[PDB]
Amino acid sequence: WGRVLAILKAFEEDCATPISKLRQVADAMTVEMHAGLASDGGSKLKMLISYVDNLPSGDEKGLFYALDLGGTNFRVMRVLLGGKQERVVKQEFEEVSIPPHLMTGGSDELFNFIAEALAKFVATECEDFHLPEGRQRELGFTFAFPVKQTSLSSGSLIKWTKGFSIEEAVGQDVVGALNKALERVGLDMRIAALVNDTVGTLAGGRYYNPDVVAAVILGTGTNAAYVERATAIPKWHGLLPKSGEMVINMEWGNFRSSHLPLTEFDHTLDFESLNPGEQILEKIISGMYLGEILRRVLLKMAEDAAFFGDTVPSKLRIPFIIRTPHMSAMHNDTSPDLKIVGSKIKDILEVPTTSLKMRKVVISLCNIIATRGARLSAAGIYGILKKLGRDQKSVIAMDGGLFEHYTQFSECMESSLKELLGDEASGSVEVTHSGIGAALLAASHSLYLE
Ligand SMILES: OC[C@H]1O[C@@H](O)[C@H](O)[C@@H](O)[C@@H]1O
């Protein structure tokens, strides 16, 4: 290593996000927010209206179910809410990994999967979760994909992201689909709310902190939601909210700008993806893609600089063979001779023996990729704050694996938001962590009292 350094040098330079560039990115973001709000097709930012005009206050009460469909995991939960003082009295939930074949199969089978798991969960209901009366179960549905919302409890799928590809479902109503799946298992359920995962995170965060104004998800995918003034949404007039507010789902994963520090590797990832040209910003930020970027750099060094000897390892040529959790562990390796980077490369790529020089390169690459994504996340948040005129206490409710379980990532993001804000503003913005959100929104729309 060995001209491996030349590629390393270039990639580091092409990925650079000095503050000037973050300011340019934030400014481009704020511009797209205005464009996206002014016209349905005016921006890469769809700026979807959620039909949430009232956020949780804390006085919600009753029994509520919630469904949560993400990119890789599905969740079923129920909660007892006891008002202002009691809040969440009791909570139960089960999590199921989604069988990969369901991601690209048919619509019915995806929704059967959801309905059948929910039915099994419902059957375990007992004690304090016993359905009172004389009543019907009420459900909140978190659905982590772009939706053209028609009401709080309805909307059609716009497109898939995160490796999903069920074309049958594009344009079809998500709640109607679930409703038909619920009919097939003979489960009676009132869907009171359908929300994007950013929206639920925002509702859940605002429930615990009145000053929450936005939510950002940095997990398998990436996205953000925020509370916008109704008058600042010229494209939409299908309701006159008394609050004067409306929560927006930005779908910022799809953001693109010439100021984005893209490399040949991000280009090849994109061109070979399931959704080429879409989710450009998501593909350099989210946990789905970070490892895959790493994989493409290492493959480049393997075939042109003999990083792994004369023969390129066969497992390096397989897409998504390197996951982001592999990256973060290697990134955390503070040890001489870098034990962890060594055992991760061996375990995952089936390469015996790596010099110190090779694992120093790998840990450097990990840092370059994680830092870019984190700093770009900060520029995103700063873009939202400028839209809000907030560039006075603002809280950003965060969720997702990258922010919760990747120390380097979440710390770099907070540092760079701080630098972006500056002495004046920084000291009035707080980034904090904690589904329940969708249930809280169902709770405001319950046909029952307590
Ligand atoms: O889960 C985080 C985000 O992932 C993106 O790929 C989806 O399009 C969004 O709807 C979601 O909010």
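We're sticking with Swiss-Prot numbering for chain A, so the shown stretch reads 34-424, 432-474, 479-494, in order.
Determined by X-ray crystallography, 2.1 Å, according to the entry header.
From the backbone N, Cα and C atoms, a Cβ is placed for every residue, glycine too.
Listed in Swiss-Prot is the mutagenesis experiment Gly104 to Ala, annotated as follows: Abolishes glucose phosphorylation activity. If you look up Swiss-Prot, you'll see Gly104, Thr105, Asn106, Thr253, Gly441 marked as ADP binding site, on the strength of similarity to another entry. What Swiss-Prot lists as D-glucose binding site is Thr194, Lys195, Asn229, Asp230, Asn256, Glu284, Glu315. Among the mutagenesis entries in Swiss-Prot is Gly416 to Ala, noted as: In gin2-2; insensitive to glucose.
Cα of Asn256 (D-glucose binding site) to Cα of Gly104 (mutagenesis position): a distance of 13 Å. Taking the centre of the Cβ atoms of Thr194, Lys195, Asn229, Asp230, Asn256, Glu284, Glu315 as the D-glucose site, the nearby residues of that chain (Cβ within 8 Å, site residues left out) are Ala177, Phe178, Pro179, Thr231, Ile250, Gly254, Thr255, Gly286. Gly104 (mutagenesis position) has none of the binding-site residues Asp230, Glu284, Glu315 nearby, counting only those with a Cα within 10 angstroms of its own Cα.
Of all the binding-site residues listed here (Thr194, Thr253, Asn256), the one with the fewest other CB atoms within 10 A of its own CB is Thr253. Around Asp230 (D-glucose binding site), taking its Cβ as the centre, 27 other Cβ atoms fall within 10 Å, counting all chains. Put simply, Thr253 (ADP binding site) is 7 Å from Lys195 (D-glucose binding site) when counted between their Cα atoms. Spatially close to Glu284 (D-glucose binding site) yet at least six residues away along the chain are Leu78, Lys79, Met80, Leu81, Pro179, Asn256, judged by Cβ distances under 8 angstroms. Across the residues the record lists as binding ADP (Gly104, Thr105, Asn106, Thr253, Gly441), the two Cα atoms farthest apart are 12 Å from each other.
The two recorded residues, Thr253 (ADP binding site) and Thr194 (D-glucose binding site), show a Cα separation of 10 Å.
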